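Have a look at the structure below before the remarks.
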Amino acid sequence: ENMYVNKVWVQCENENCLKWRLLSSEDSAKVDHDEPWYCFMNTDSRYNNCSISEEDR
Ligand SMILES: [Zn+2]
């Protein structure tokens, strides 16, 4: 059942990293906007660590 959830960009809040990450529809729905978000919270295994380069658009 499609919930029509946007794929959104979020910025990592590790001050050493600050990289932007494009989330799946599912992860976009799950983000808790009252808590900090960090790269390791991304379930996309290609871009889920602060040591990984930012994706190109
Ligand atoms: Zn990061």
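Just so it is clear, chain A uses Swiss-Prot numbers, and the residues here are 22-78, in order.
Quick check of the header: X-ray crystallography, 1.8 Å.
Yeah, the Cβs are placed from backbone N, Cα and C, and that goes for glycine too.
The Zn(2+) binding site annotation in Swiss-Prot covers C33, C38, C60, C71. Mapped onto three states, the DSSP output places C38 (Zn(2+) binding site) in coil. Every protein chain shown contributes to the tally, and the Cβ of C38 (Zn(2+) binding site) ends up with 16 other Cβ atoms within 10 Å.
Quoted from Swiss-Prot, the note on mutagenesis experiment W30 to M is: Loss of histone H3K4me3 binding; when associated with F-41. The C-beta environment of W30 (mutagenesis position), restricted to residues of the same chain at least 6 apart in sequence and closer than 8 Å, consists of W41, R42, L43, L44.
Classification of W30 (mutagenesis position) by DSSP places it within a strand. Here the residue is the original one, but Swiss-Prot notes a mutagenesis experiment at this spot, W30 to C, D, E, H, K or R: Significantly reduced histone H3K4me3 binding.
Experimental mutagenesis at this site is recorded by Swiss-Prot as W30 to L, annotated: Loss of histone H3K4me3 binding; when associated with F-41.
The note that Swiss-Prot attaches to the published mutagenesis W30 to A, V, L, M, G, S, T, N or Q is: Reduced histone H3K4me3 binding.
Mutagenesis annotation in Swiss-Prot: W30 to P, described as Loss of histone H3K4me3 binding; the structure shown retains the original residue.
There are 13 other Cβ atoms within 10 Å of the Cβ belonging to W41 (mutagenesis position). Among the sequence features in Swiss-Prot, the mutagenesis site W41 to F is noted as follows: Significantly reduced histone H3K4me3 binding. Loss of histone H3K4me3 binding; when associated with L-30 or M-30.
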Message = Just to be sure I understand the contacts, which recorded positions have a Cβ under 6 angstroms from any atom of ligand 1? Candidates are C38, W41, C60, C71.
response = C38, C60, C71
Note = Within 8 Å of the Cβ centroid of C33, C38, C60, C71, the other same-chain residues by Cβ around the recorded Zn(2+) site are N35, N37, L39, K40, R42, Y59, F61, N70
Task = Work out the three-state DSSP category of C60 (Zn(2+) binding site).
result = helix
